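Okay, so here's the structure we're looking at.
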Amino acid sequence: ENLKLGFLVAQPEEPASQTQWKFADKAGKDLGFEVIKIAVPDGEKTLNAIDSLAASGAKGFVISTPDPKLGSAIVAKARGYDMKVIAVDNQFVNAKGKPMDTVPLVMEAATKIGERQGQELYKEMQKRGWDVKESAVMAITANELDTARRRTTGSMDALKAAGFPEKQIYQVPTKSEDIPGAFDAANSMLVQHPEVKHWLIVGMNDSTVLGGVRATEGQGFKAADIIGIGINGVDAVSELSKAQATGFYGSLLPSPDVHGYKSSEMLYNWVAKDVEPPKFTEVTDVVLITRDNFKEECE
């Protein structure tokens, strides 16, 4: 009696994780299953929660792994327990760091959120009325990462498609995904292109775009002459909460409510109705938080 399904999140203190749990519970009510919620901040507690789920009689679970390289261990343990597994937000990888494509995955498409970035950059640019002749794109890239590559390519593609001149899009590889690496990359771009008066900053995440913005400050560029939009809002609140407006215009955040609901629904259909999910299930809903709205928006 009464189907039980797990929902495991790495970071239960995060508003987004709490939202995932909320909307999984909503999936449970709507479809008739009980949600067992367990925090999994490390590999030990990850393995424990699975053992715990098995003993409770859960037939499957959704997980946002705290470490992608936990994938093999997760898959093997779940298999011995005959429990269905769906990954949310973070893709599993093997011992060689190649993505495990066998485990169904539910998240935003990296290209699509990249494209959304390029669209919003161009929209903020058109709004400010920059002369496109004295303007350019600084794309800080980490192309050896697949998700970064797809974000920055998507962003640049959307920018090109919206009519930004391909000749004024400049790329620079970052040596690390921190502020420092992005700052070093942004710096070398600024020195190689002083004829530029207005910069659009493309990058894969908040931290990358922020290194961008920080480097432009050091070179005397004003906020009004710099547009950068982050992805996933890791730094968005503190930066947008500042007294003054900066070159960091906003951030793109995938909707955790849809991630939570949809993953749970796919898991239920698998377990209760024997409908195997596809390898990848794209969730599109993405919100832009700016200074103007991050109060009402981070509700």
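Going by Swiss-Prot, the residues shown for chain A are 24-322, listed in order.
Every residue, even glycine, has its Cβ placed from backbone N, Cα and C.
Listed in Swiss-Prot as a mutagenesis experiment, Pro277 to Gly is described as follows: Improves binding to galactose. Mapped onto three states, the DSSP output places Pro277 (mutagenesis position) in strand.
In sequence order, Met130, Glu131, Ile136, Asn255, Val306, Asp308, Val309 are the residues near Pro277 (mutagenesis position), counting only same-chain partners six or more apart with C-beta under 8 A.
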